[PDB]
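S.K.: For reference, the structure I am asking about is given below.
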Amino acid sequence: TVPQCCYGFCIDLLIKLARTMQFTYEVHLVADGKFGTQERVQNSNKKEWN
Amino acid sequence: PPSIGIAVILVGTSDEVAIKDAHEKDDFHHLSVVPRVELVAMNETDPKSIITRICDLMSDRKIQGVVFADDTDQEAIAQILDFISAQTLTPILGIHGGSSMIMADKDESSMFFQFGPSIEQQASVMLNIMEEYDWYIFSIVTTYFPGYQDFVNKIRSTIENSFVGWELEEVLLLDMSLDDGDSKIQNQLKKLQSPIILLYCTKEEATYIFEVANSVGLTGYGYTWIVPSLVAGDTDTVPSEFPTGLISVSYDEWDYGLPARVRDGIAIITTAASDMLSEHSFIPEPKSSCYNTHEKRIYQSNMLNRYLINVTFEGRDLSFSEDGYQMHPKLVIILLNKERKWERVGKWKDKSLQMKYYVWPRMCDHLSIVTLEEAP
Amino acid sequence: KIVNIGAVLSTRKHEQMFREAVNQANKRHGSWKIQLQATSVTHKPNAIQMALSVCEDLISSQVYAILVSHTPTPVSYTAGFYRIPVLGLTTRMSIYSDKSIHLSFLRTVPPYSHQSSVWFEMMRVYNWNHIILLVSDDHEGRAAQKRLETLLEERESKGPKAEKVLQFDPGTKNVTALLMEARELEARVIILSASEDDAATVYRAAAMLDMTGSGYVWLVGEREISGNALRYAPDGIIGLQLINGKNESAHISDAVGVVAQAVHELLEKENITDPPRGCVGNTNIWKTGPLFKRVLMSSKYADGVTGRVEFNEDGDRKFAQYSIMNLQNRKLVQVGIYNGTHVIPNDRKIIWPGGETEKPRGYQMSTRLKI
């Protein structure tokens, strides 16, 4: 888990969002590539968006 | 390398001669410890008596395991047998009848064992046969007996995550403790048009239930309810509830020798002994007495189960699951015959089934076709 | 005739007063065609010989029904071995409420899991539109947590909508995950779920969490809270308990109450199937015993010695009164009650965890925005 930089267009859109109603942007990285889709595991009968 | 004591329960008319012979005969140079064998049998099976002479069994000699063979198929006494078992916290495996039967996920202190796949895993091989049968459409129905939502999620997710086009519609929940005076079994359940149906209930409850199924004429050519193992119960006892050509599977019984798999069982006890001398190199002391529960209470810390995980011998894999399901189990598909007798519908093992009939046999508009593949 | 009645308890004196209950019952119900018969043995630590006495006394007597009170009652699992009527009393553990393990367990006491419903009443109490659930990791504990979901899942009709819960293995050293999520948690509403030692590590970490002041609400039952748990217990803690929680004698009284209620319903039965005498080697169960269980099921008594009460479809009781309590100057103090739907506050004010008793808004936005 390393630091990085946040540079992006839509990222800046978020910046503008906080610029409307104030919230301090804390940008994590994305552990995985995607957002998620509820999908069953090898067990548990639970569709998990990972 | 010490003599390993174990016990074998016997209830009902059976051949213990070759059982005792092989018990002395069965041995492995890969077995570091020798067995200590004392045979046992009883007419009265009640844990009053059964658990009585079981406490007397831990009391007299040291027998580290109990092979339970029962006269009847009612397994309640086998479950409570697991209860007294964990009470003793000694190893045990039901070898026959309801003793080898599966009950739900006992307390963390229960080392009771059995030979076969999980009833869940059973249903798995079941729908697997639904693949062997090439019958796309299917549906489920069941009463309020336990594992209801368990098998429900098992199947729903089972075929759900699949890439196959196996067809399904809905399942029918019921409660057979009470009944429907309006025959909501018949009245409501008649709405099921699925080309294949699933029957899961208690054989007793399945008597009146499947009687209502007769009242629904669900036996029609093409119309059938596939069924479970213990629900089907003994292939010997023929209920009128089961329709002609009843579609169900179970653990190997008619073909598989029960005392043979019993030799397999004690052999598996000796396998736990093998890995036990391998790793722990020590075996716990025997349980003194049932009243001695005060004395031996603090004496139970069991990695034997933690060792019992991987078990295999004589080319067979004796490992149960964390839920006790045999690692590489084997089961038998069966169906009532034209003689009104359950006839083998297949052998379920390795997630594979040998099937004699090239199709699900139907006799009672099926129309052949053939061509060659030429696009378009 | 005289109806043999067994009971499982600690001592034979309360059993003597229990035979007195057999007398008051033989007077209560119609005694013409039947009478009360009281013979019983206490609960010994080893359940083996306890079951030996179970079959010995009861099965040989082939009684109509038996009683039990405080792993326990595996011999009542043996009452399932005959599937015969037998009475539980002291159970706050819903493991005893398992339909598989216990086919039919008839008792007049709710399990501690029902304290979830209590926690929903608390949802009406603290009125927090946010919630969270603190729980140890167990199987039965997990089940109770599922019931807690049901309480939340009850809101799905058209709510507090607890953010998250987590499991904590028995005697877990580092709760830093739990308290961690607490730091992560913006709302102040947390639903504590624990057993005794579980509660010990709980409050211990809560101090270690330094969340013990106002701004952290972790609610649970005396079953978690009471006892040596109260020693390390958190500050200003408040909770409730089922009315007449620890009282065994009254449990014996009303126990006889619904018991003789089951004598009238048994008298209300017909084509009586005798309780089986033969036990060892007995492969069958009389159809009466379970039909008697359904009898107790259809039976709803007007009142017991515990008063007018309700029961569940699982057979557990219902309508029961959770008596609101609170920790006052490191000492427990009863703060009120909640019973059917009715939460009765007492004249004592409801103390918040900090010095102030007032209820602020626990859910608060974190300006730092994790994305």
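All residue numbers given for chain B refer to Swiss-Prot; the residues shown span 32-395, 404-415 in order.
Determined by electron microscopy, 6.4 Å, according to the entry header.
Each residue, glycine too, has its Cβ placed from N, Cα and C.
Here Swiss-Prot flags B:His127, B:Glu284 as Zn(2+) binding site, drawing on experimental evidence. For the published mutagenesis B:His60 to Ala, Swiss-Prot gives the following note: Normal zinc binding. In Swiss-Prot, a published mutagenesis experiment is listed as B:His127 to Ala, annotated Reduced zinc binding. Swiss-Prot gives this note for the published mutagenesis B:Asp283 to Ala: Slightly reduced zinc binding. Recorded in Swiss-Prot as a mutagenesis result, B:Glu284 to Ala carries the remark: Reduced zinc binding. Under its mutagenesis annotations, Swiss-Prot gives B:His311 to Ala the following note: Normal zinc binding. Mutagenesis annotation in Swiss-Prot: B:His359 to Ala, described as Normal zinc binding; the structure shown retains the original residue.
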S.K.: Distance between B:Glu284 (mutagenesis position) and B:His127 (mutagenesis position) at the Cα atoms, whole Å?
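M.R.: Cα-Cα, rounded: 9 Å.
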S.K.: Using C-alpha atoms, which one of the mutagenesis positions B:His127, B:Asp283, B:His359 comes nearest to B:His60 (mutagenesis position)?
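M.R.: Closest candidate to B:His60 (mutagenesis position), judged by Cα separation, is B:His359.
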S.K.: Write out the long-range same-chain contacts of B:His127 (mutagenesis position), meaning residues 6 or more apart in sequence whose Cβ is under 8 Å from its Cβ.
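M.R.: Listed in sequence order: B:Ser45, B:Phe99, B:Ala100, B:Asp101, B:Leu289, B:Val293.
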S.K.: Between the Cα atoms of B:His359 (mutagenesis position) and B:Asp283 (mutagenesis position), what distance do you get, rounded to the nearest Å?
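M.R.: Each residue's Cα considered, B:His359 (mutagenesis position) and B:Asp283 (mutagenesis position) end up 13 Å apart.
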S.K.: Note down the number of other Cβ atoms within 10 Å of the Cβ of B:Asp283 (mutagenesis position), including every protein chain shown.
M.R.: 19
S.K.: Distance between B:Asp283 (mutagenesis position) and B:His311 (mutagenesis position) at the Cα atoms, whole Å?
M.R.: 34
S.K.: Could you tell me which of these mutagenesis positions, B:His60, B:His311, has the greatest number of Cβ atoms within 10 Å of its own Cβ?
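M.R.: Output for this query is B:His311.
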S.K.: Around B:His359 (mutagenesis position), how many other C-beta atoms are within 10 angstroms of its C-beta?
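M.R.: Cβ-Cβ neighbours of B:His359 (mutagenesis position) within 10 Å number 13.
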S.K.: CB neighbours of B:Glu284 (mutagenesis position) within 10 A?
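M.R.: Around the Cβ of B:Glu284 (mutagenesis position), 21 other Cβ atoms lie within 10 Å.
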